[PDB]
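**Student:** First the structure, then my questions, so here it is.
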Amino acid sequence: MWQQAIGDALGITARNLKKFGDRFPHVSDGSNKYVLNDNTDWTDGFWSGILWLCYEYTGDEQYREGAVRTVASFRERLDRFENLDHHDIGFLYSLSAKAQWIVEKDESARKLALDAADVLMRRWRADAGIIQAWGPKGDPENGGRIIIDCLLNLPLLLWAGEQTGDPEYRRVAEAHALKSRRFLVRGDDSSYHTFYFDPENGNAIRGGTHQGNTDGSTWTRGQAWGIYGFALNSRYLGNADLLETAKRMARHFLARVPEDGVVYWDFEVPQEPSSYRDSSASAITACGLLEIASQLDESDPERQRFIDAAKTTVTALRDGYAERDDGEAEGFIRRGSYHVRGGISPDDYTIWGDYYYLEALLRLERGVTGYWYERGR
C-alpha cells in the first residue's frame, strides 16, 4: 500500500544524490528540476532528513554517506554562523545532526545539534516572552514578531534540554508554545500566520501575514505547521491543552480538504481548480495527524479516525501529485507552493513537502517517526 510510493522516492533520491553532489535542493521553479544552494537557506535540513529516512528504510550506505556529508556541511555552516540569525535552526539541525544521533547515536552529531540549540536559544527575547522569528535583535520590523512555523523549531530546544538537564530550554520552548496558542490560533480553530508583540513588554499588537492571502485568512501550510507543531510540543511538554489545540486545528483543516484530497494554498480564497495548491501543507498535516493519533488512547475513537485521515491524505498525494521515478523527475510530489502572493515557486516541488511526504510514508510503513524526538521515548 506504501511500498510503491516509497520505491519511487528512493529511486528519485538516489539519482538526486549523485546529481546534486554536495549541494542542497530547495524548490523547483517551473520544471521537474530542483534549484540548488550551498547550504544557505532555511530548508537544507529537509534534504538531510530525506537522506536519513531513505537510509532507515533501506540500510543502503549511499543514503547514509550522503546524509553524513550534509552533517559535515552543517558543522561548517554553524562554525561560521552563515545565515543562522533566525529561528529556523530547528528545521536545519533537528533533521540533520540530531537525526544522525537518533539514527546511530553519533556523539559528534549530538554535539553539533547541541551547539545549534544554543544558538537558537539566543533568539529568545525575555522582555517579550517570545522567540524572534526573523531579523536581527531589536529589528524595528520583526523584533517582536512570531511565526506559527516556529513551533517546529522548538523540538531542537526541547531535545537539547533533556540532553543537558538545563531547565531553560524547556522553559523558553513552553512559554513560546503557549503564547503561540493564545495569539496565533483563532476562535474558529483556524490560525494567523504571524503575530506582533510589543518588544518592550510583550503585549499583543496584532495578527497578520505575508504568505497567506490576507491577515485574517488561513494559509494552509501555516495551519499545517500548527497541527504538527502543537502535537510535537504536546508530546515533549505533556501538555493536554496543546494536544487539544492540535486536534482542533486538524479538524478545521480536514473539513476544508477539496475533492481530490489535497489542499489549495489558502482556505479563504475560491477553492477552484485554476487556483494554486500546496501539496506540502497536506504532507505536513498527514504527519501531524499520525503524531496526534500516537498520543491518543487506543480506546479513543478519534484516534483511528485521524490515522485513517492521514492514510487518505497520503494516498491522495500519491495518486494525484506524486512523481514516478522516470529517471528525470527530482521531486516526490508536485504542486507545492512557496510564496503564492510573491510569485515565488507557486506550483512546484518543495523540499519540505517532499520530506514530510516521505516521513508520513515511513511512519505508515515502518513506524519510523522522523527526527523531532528520540525513538522509544
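Any Cβ shown, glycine's included, is placed from N, Cα and C.
One mutagenesis experiment catalogued in Swiss-Prot, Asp88 to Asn, is accompanied by this note: No activity, but no significant conformational change. Per Swiss-Prot, active site, nucleophile is recorded for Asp88, and the stated evidence type is experimental evidence. One mutagenesis experiment named in Swiss-Prot is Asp149 to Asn, and its note says Large decrease in activity, but no significant conformational change. Summarising the annotation, Swiss-Prot assigns active site, proton donor to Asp149. Quoting Swiss-Prot on the mutagenesis of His339 to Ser: Shows higher affinity for unsaturated chondroitin disaccharide sulfated at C-6 position of GalNAc residue (delta6S). Experimental mutagenesis at this site is recorded by Swiss-Prot as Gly342 to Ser, annotated: Shows higher affinity for unsaturated chondroitin disaccharide sulfated at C-6 position of GalNAc residue (delta6S). Quoted from Swiss-Prot, the note attached to the mutagenesis of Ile344 to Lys states: Shows higher affinity for unsaturated chondroitin disaccharide sulfated at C-6 position of GalNAc residue (delta6S).
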**Student:** Out of the mutagenesis positions listed (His339, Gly342, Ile344), which are within 10 Å of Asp149 (mutagenesis position), Cα to Cα?
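**Tutor:** If one measures from the Cα of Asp149 (mutagenesis position), no mutagenesis positions come within 10 Å, so the answer is none.
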**Student:** What's the number of neighbouring CB atoms sitting within 10 A of the CB on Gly342 (mutagenesis position)?
**Tutor:** 10
**Student:** What's the CA to CA span in angstrom from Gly342 (mutagenesis position) over to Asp88 (mutagenesis position)?
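**Tutor:** Roughly 20 Å, rounded to the nearest whole number.
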**Student:** Under 8 Å between C-beta atoms and at least six apart in sequence, can you list the same-chain neighbours of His339 (mutagenesis position), or say none if there are none?
**Tutor:** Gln211, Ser345, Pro346
**Student:** About how far apart, in whole Å, are the alpha carbons (Cα) of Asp88 (mutagenesis position) and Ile344 (mutagenesis position)?
**Tutor:** 19
**Student:** Any same-chain residues 6+ apart from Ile344 (mutagenesis position) with CB under 8 Å of its CB? Would you list them in sequence order, or say none?
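**Tutor:** In sequence order, the residues whose Cβ lies under 8 Å from that of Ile344 (mutagenesis position) (at least 6 apart) are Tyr338.
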**Student:** In the three-state scheme derived from DSSP, which category covers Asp149 (mutagenesis position)?
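**Tutor:** In the DSSP reduction, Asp149 (mutagenesis position) maps to helix.
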**Student:** Reduced to three states, what secondary structure does DSSP give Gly342 (mutagenesis position)?
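**Tutor:** Reduced to three states, the DSSP call for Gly342 (mutagenesis position) is coil.
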